[PDB]
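Take a look at the structure set out below.
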Amino acid sequence: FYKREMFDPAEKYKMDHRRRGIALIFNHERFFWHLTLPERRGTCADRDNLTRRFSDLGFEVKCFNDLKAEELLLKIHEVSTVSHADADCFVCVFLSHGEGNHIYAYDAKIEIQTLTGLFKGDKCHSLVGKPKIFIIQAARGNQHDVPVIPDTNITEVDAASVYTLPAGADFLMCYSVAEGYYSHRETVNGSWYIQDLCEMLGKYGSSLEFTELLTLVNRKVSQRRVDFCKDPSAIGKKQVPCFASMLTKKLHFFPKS
Amino acid sequence: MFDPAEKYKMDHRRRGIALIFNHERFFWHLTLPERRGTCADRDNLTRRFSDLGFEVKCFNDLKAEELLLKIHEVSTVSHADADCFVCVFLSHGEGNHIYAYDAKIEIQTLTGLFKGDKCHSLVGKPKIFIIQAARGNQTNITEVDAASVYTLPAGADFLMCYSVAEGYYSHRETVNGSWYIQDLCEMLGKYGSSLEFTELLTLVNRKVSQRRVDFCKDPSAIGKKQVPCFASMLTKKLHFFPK
Ligand SMILES: Cc1ncc2cc(N)c(=O)n(C)c2n1
């Protein structure tokens, strides 16, 4: 008895390599004054929450805080050019503000496609046919601060701004919010999306197919309301996340043997 | 209590409506090439969706005004006794637009009609758009079109399914139909009544992405790979078990 090469409706990505793989986290809390972007209080909670959840899933987690665009590009290029032959997959998280096709580093915008492009095909051969998962918590920073240089739990509400695009074969692009909706971040507890993502990872990450888990996150986040007492006008500003999948098989994070 | 395996309730009187807008020819002023093979797609889709219990309504080569009128009429009837709604576009496209016979239409205008406040009877129900649309170029022949349509999501409980993502190429056989539609329909026929729908779509991703582009009859087409994608804002598991 063996499996002939017949089309299998339940085929899974092989997750039995020596290592789960690397999870990069790019955490941005502050920005160069010329960008006129507001601070992102609560993002450190997001970063720490994600670090614990992904590490429990077997990932080697590397966090970088407030990198300049050049440092960011350099660092992610370094990861893309080493061998991932002994890894199951790759995860990259961006926690920042964004606009259109761009995510902000500390000092400048970076095009998402340039970031994901580094892991396409034979640019990164050892990840070909392996899941490449980008998680993006990035929206429009409320620009009611000045173009000059400069502990209550507040919920900040940001309009969706980042195009929720896919990235190539075996890429999964996960977005905190879709166009027409609003992203929420609590200044102490962190972002709604990341909080809910992390809760689901801890509870179900080790058995549930990952896109099914993401769907749970869609439901959880979309069901959140702000206590209407708090101002100003977050009433009716619903958040619905989304994911764009070009995965070709089922993705599980069963505990590694 | 929060249920990790919660399914959309698919036990209504009717599965729901599946609209298909099929575009084979375009007004001369648009200077767009014909889409031979698209009628095979239409028939294939009609069969698979009707087998799933859908009430299928097909429309060929509608002008933009007629198309808008039809989709608005559908958005304004009651879906209270329906499980869900499906809308398929077979045409050329560009950016946020799909072409009708005589003009472009914004996808957001199309999907917006079925959003909560516009179509109260579809609230909390799956709204699935399937889009076979790419850039029209300037015996079974394979036509190859560059991806052109932005692969965007559409709101709560919408699922947006695209034949091709940016940087890849969409293929259509003049007799057999589009690669994407063929593979989707094959999966619908084999697994549509049991498999969770996004899981089925993932199979389609695999099938289409595995079609070889090494040895084309047209040497122009070599290396022009096709990978589809889907953008999900579904909030529950979607099945089409027999009603
Ligand atoms: C890749 C890309 N370039 C430009 C745009 C411009 C847009 N308006 C858009 O919605 N999307 C998704 C885009 N996506």
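Residue numbering in chain B adheres to Swiss-Prot, whereby the residues present occupy positions 30-167, 187-291 in order.
Heads up, header says this was done by X-ray crystallography, 2.1 Å.
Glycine residues also receive a Cβ, built from the backbone N, Cα and C atoms like all the rest.
Copied from Swiss-Prot, the annotated features are:
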ACT_SITE  B:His121  active site
MUTAGEN   B:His121 to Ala  Catalytically inactive active-site mutant
MUTAGEN   B:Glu135 to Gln  Increased stability
MUTAGEN   B:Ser257 to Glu  Phospho-mimetic mutant; loss of self-activation
MUTAGEN   B:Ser257 to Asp  Phospho-mimetic mutant; prevents caspase-6 autoactivation
MUTAGEN   B:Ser257 to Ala  Abolished phosphorylation, leading to caspase-6 activation
MUTAGEN   B:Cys264 to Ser  Reduced palmitoylation, leading to increased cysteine protease activity
MUTAGEN   B:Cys277 to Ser  Reduced palmitoylation, leading to increased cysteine protease activity
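Swiss-Prot feature annotations superimposed on the structure.
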| residue | record | Cβ within 10 Å |
| --- | --- | --- |
| B:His121 | mutagenesis position | 24 |
| B:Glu135 | mutagenesis position | 12 |
| B:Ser257 | mutagenesis position | 18 |
| B:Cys264 | mutagenesis position | 15 |
| B:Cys277 | mutagenesis position | 28 |
Task: Note the 19 unmodelled residues between B:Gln167 and B:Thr187, then tell me the distance between their CA atoms, whole Å.
output: 21
Task: Please report the DSSP secondary structure of B:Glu135 (mutagenesis position), reduced to three states.
output: strand
- prompt: What is the nearest of the mutagenesis positions B:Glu135, B:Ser257, B:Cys264 to B:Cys277 (mutagenesis position), using the Cα of each?
  reply: B:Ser257
Field: B:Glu135 (mutagenesis position) to B:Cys264 (mutagenesis position) - Cα separation in whole Å
entry: 34
Inter-residue C-alpha distance, B:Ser257 (mutagenesis position) and B:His121 (mutagenesis position) (nearest angstrom): 21
Query: Mind pulling out which mutagenesis positions among B:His121, B:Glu135, B:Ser257, B:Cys264 sit under 8 Å from chain A, Cβ to Cβ?
result: B:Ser257
- prompt: How many Å separate the Cα atoms of B:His121 (mutagenesis position) and B:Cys264 (mutagenesis position)?
  reply: 23
- prompt: Under a three-state reduction of DSSP output, how is B:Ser257 (mutagenesis position) classified: helix, strand, or coil?
  reply: helix
Task: In three-state terms from DSSP, label B:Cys264 (mutagenesis position) for me.
output: coil
